[PDB]
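Asks: Dumping the structure here so I can ask a few things about it.
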Amino acid sequence: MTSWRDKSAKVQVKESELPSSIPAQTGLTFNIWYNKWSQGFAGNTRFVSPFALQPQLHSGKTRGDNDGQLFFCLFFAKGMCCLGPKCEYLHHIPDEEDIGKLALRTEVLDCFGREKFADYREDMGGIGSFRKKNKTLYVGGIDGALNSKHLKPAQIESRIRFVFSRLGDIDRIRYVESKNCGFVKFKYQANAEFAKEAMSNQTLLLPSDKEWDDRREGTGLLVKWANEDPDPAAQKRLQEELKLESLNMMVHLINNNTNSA
Amino acid sequence: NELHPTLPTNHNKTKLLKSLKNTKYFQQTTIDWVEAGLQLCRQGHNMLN
Amino acid sequence: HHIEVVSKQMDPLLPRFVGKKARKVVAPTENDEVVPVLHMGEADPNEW
Amino acid sequence: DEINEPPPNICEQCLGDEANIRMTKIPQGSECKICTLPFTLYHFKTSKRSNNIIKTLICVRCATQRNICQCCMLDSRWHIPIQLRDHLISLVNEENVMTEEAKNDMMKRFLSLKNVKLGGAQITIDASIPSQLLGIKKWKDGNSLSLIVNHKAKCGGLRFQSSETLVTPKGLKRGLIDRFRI
Amino acid sequence: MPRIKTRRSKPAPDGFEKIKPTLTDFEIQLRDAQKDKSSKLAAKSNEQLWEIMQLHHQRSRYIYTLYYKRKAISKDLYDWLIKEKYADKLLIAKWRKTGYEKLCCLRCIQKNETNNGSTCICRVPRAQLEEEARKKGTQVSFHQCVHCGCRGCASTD
RNA sequence: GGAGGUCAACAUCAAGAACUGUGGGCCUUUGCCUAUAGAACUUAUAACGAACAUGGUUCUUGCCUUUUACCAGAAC
RNA sequence: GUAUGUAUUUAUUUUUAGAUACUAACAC
Ligand SMILES: [Mg+2]
Ligand SMILES: [Zn+2]
Ligand SMILES: [Zn+2]
Ligand SMILES: [Zn+2]
Ligand SMILES: [Zn+2]
Ligand SMILES: [Zn+2]
Ligand SMILES: [Zn+2]
């Protein structure tokens, strides 16, 4: 309210500043139809985002609010949006109310207004499935922190918690020491989508620590959709949750069914 | 050309342009001819590329 | 809610039928009932 | 003919409160999100002036088989996700009625063409030892909140605030082990 | 007949020079409009176009005020302008009509192009859209006619 | 109301040397005979165009390893 | 002066002489 509701959204990036198209020289000559490169294959192309968002600093009201649009600006989620208050889509982190508005249409398509596909994706890629509600993000390529080795995993854990923590209401988080991955889980599908598009290709530590000014040379961290949990514990936990929720909606079924007669 | 006539097509009354200009997607103006030649060259070159 | 159904004029240049694409399909054969096949050697092989 | 003739299947929910609606019909639209075959597409807008636009995703066949709504993909009657209604039904009886679906391509491209009608369809600084949404929610209403940490593998972790934390000390402990962290 | 000074073109009438500077400020701006200032976003592109349309409108409005309001110029200067494409004959003619005095363009009144019915919301008085807005209390979602950049051609606003 | 428009839609443009409507009589509506009114555009060294291109099938050739691309005549 | 084919995973998913020889876009 005092933070977001009143203060109108502020342009993240001047339009002249936005990255050019035509990513650089992955190949010999440029190609006009598809936008890629021609012959040969340069070392695989991926790079950290020059940009990031600042939830309380940037986010503010926009035109969609008055126009009552449902869907959130992804260029905001990337903090790359150049339209500022003129933008057609909402700038702010998803809350429970707005998910309340989306609730009918969240089934087929993500919070950004993009249709979901059926099968996920070979590598668990960009957008999810409309078969399975998946609230759990896989965080990987933790070398987005670059090569700094840390006193403990509480560095990784703590830092990640403080990263995603802003983006939405977190149900749980587990970093794994052995294989480098975080698993982060939210209340709502919406926050999961939004956070995934927000934190993909990002860096870490402090606005200035050590190698900070070289951050832009890093690879950036994969945020992908996460598979199930093989251990028996959380599997019980899911089975139970599904049970009690099934039970919960049986109440609706018998209330409107009772109204049916 | 005198020996083998053709005797054209009634119902030909429909032309490409009369059908084309009808839609939202085409707009009409005047312009210098040489400029239309140059535009059409750039059009073509983009098409074949 | 009733409805009113309305065609949209295509941009003549763009492909009409955006989704018509040659693809091959194996259809199932759905057999609901069976058609009885209803008809009415020894030394013969030595001939045949 | 074959593709047009079956009329669309739309819920009453997503189709909105408007009395009369104008919807567009494109005779070859995108393929299904499911079968991957062409079909006829329908726009519409709930409101006349609503900015958002509704686009039927799946076929008529691929819908009818599953008995769902083309815009929603929720059950045609109960307004339920498909992966649920078959779980409720599966609760009655014992183990069955899961909808087995079509990997590869012409597995699915094949499958949509049979008239089966589907399995589902036929019936229709304080350290605290011994989720996070609940803790942050309860502690959120009684005072100032800054961060929480829990490691469910350790079943215990911090709760940090920016006096008000002592206001929390009224109800915090045993509700729960809560002390003042180092 | 053409904008160009081609030898066939008859020289300017009398009253021309006085208004030549005012017209040149328009021309020199249209040069800057079509220079191809690149933009990635759609919104920015059709904004660029909106510039051109609005400039054209302003010029023809200038001349229309000269001849049909102040009568500050001769008929012959006027007709010579129209024949030299400094003005839009058809557009002016719409301005002379009763209801259209402030009009955008000639696209905005096209009945055929628009999907159902006609005449951009660009033509509907704010007075009303505020009212149908009032029924919903959603305020009003309209800002710019996609063809033009208009907000309320309608001659009440 | 008059003049127009490098505006649109809908009609019509190759045939008993050829159109349409209407009145009357016979057969039993069609059709035949008789009476009457009006016929824009296109036609006699024949045709909407005082102009002149291409394609398909089928034959006959011509180049000539074969296919596209072709040679030059005909019919549809 | 060989079509053509196969593979190209980097970013960490929860518990002592030589004879018989084979072949060589290398020399009529
Ligand atoms: Mg051969
Ligand atoms: Zn934005
Ligand atoms: Zn389908
Ligand atoms: Zn629906
Ligand atoms: Zn306009
Ligand atoms: Zn308009
Ligand atoms: Zn306007």
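Yeah, the Cβs are placed from backbone N, Cα and C, and that goes for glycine too.
Annotation of the mutagenesis experiment A:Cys73 to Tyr in Swiss-Prot: Inhibits cell growth. Swiss-Prot documents A:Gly79 to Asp as a published mutagenesis change and attaches the note No effect. Synthetic lethal when associated with CLF1 lacking a TPR domain. Quoted from Swiss-Prot, the note on the mutagenesis of A:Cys87 to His is: Inhibits cell growth. Residues or ranges marked as domain 'RRM' in Swiss-Prot: A:135-228. One entry in Swiss-Prot concerns the mutagenesis experiment A:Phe186 to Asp. Its note says: Inhibits cell growth.
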Asks: With DSSP helix as H/G/I and strand as E/B, how many residues of the domain 'RRM' (A:135-228) fall in helix, strand and coil?
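Replies: So the counts come to 36 helix, 22 strand, 36 coil.
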Asks: What residues, ordered by sequence, lie under 8 A Cβ-to-Cβ from A:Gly79 (mutagenesis position) and sit at least six positions away in the same chain?
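Replies: Result: A:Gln12, A:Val13, A:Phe51, A:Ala52, A:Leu53, A:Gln54, A:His58, A:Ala198.
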Asks: What's the number of neighbouring CB atoms sitting within 10 A of the CB on A:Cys87 (mutagenesis position)?
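Replies: If we count other Cβ atoms within 10 Å of A:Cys87 (mutagenesis position), we arrive at 20.
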Asks: In sequence order, which residues at least six apart in the same chain have a CB under 8 Å from the CB of A:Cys73 (mutagenesis position)?
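Replies: In sequence order, the residues whose Cβ lies under 8 Å from that of A:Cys73 (mutagenesis position) (at least 6 apart) are A:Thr62, A:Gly64, A:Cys81, A:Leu83, A:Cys87, A:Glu88, A:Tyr89, A:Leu90, A:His91.
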Asks: How would DSSP class A:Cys73 (mutagenesis position) in three states?
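Replies: Looking at the DSSP assignment, A:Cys73 (mutagenesis position) belongs to neither helix nor strand, so coil.
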Asks: How many other Cβ atoms are found within 10 Å of the Cβ atom of A:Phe186 (mutagenesis position), counting all protein chains shown?
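Replies: Looking across every protein chain shown, the total is 25.
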